[PDB]
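Below you'll find the structure, written out as structure tokens, and then a few comments.
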Amino acid sequence: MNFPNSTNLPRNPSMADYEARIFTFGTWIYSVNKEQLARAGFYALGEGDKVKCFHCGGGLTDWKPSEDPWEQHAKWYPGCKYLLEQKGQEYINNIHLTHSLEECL
Ligand SMILES: COC[C@H]1C[NH2+][C@H](C)CN1CC(=O)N1CC(C)(C)c2ncc(Cc3ccccc3)cc21
Ligand code: NA
Ligand SMILES: [Zn+2]
């Protein structure tokens, strides 16, 4: 509902450190690994399994065990500069192609 941040500056610099992000989860009952989420730039909002990226501000919920933090970050927030720094455009391309071909079948 807010536009995604596509600049090279994080929207939430307080959540720029891995450990700051990790503290937001507390006891975490959900399908997806909190360290894997924090590594993908996500921090917990404290409302179910709602997460936001510190950089793009992008929000995600309802984590299925088959859903990967980085893959989901690329699917929904392809313009995130943090995603690009960490993963590269080659990875990001694969993910898009895979998702866009998942639809076909
Ligand atoms: C359609 O859903 C599918 C799920 C399934 N599980 C994975 C991990 C992710 N998928 C996308 C997702 O969660 N999306 C997509 C979209 C961009 C349309 C969106 N908009 C709002 C919310 C709710 C929210 C608000 C504020 C902060 C965090 C979340 C969630 C959401
Ligand atoms: Na919590
Ligand atoms: Zn992001």
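Counting begins at 1 with the first residue displayed.
Per the header of the entry, the method used was X-ray crystallography, 2.4 Å.
The backbone N, Cα and C atoms fix where each Cβ goes, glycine too.
Taken straight from Swiss-Prot:
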- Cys53, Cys56, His73, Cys80: Zn(2+) binding site (BINDING)
- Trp63 to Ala (Swiss-Prot position 310): No effect on interaction with SEPTIN4 isoform ARTS (MUTAGEN)
- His96 to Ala (Swiss-Prot position 343): No effect on interaction with SEPTIN4 isoform ARTS (MUTAGEN)
Euclidean distance between Cα atoms of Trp63 (mutagenesis position) and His73 (Zn(2+) binding site), Å: 12
Distant-in-sequence Cβ neighbours of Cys56 (Zn(2+) binding site), under 8 Å, six or more positions away: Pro4, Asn5, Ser6, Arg11, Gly41, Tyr77, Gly79, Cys80, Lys81, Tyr82, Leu83
Remaining residues near the recorded Zn(2+) site, that is with C-beta within 8 Å of the centroid of the site residues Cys53, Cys56, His73, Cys80: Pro4, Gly41, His55, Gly57, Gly58, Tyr77, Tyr82, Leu83
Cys53 (Zn(2+) binding site): secondary structure state under DSSP, collapsed to three categories: strand
Long-range Cβ environment of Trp63 (mutagenesis position), under 8 Å and at least 6 residues apart: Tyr30, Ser31, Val32, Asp49
Least surrounded among the recorded positions, given as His73, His96, when other CB atoms within 10 Å are counted: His96
Least Cβ-crowded entry, counting other Cβ within 10 Å, from the binding-site residues listed as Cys53, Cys80: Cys80
Listed recorded positions adjacent to ligand 1, that is, members of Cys53, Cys56, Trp63, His73, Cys80, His96 whose C-beta is under 6 A away: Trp63
Rounded distance in angstrom between the Cα atoms of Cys53 (Zn(2+) binding site) and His96 (mutagenesis position): 19
Sequence-ordered recorded positions from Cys56, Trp63, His96 with Cβ under 6 Å of an atom of ligand 3: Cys56
Three-class DSSP secondary structure - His73 (Zn(2+) binding site): helix
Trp63 (mutagenesis position) - helix vs strand vs coil (DSSP): coil
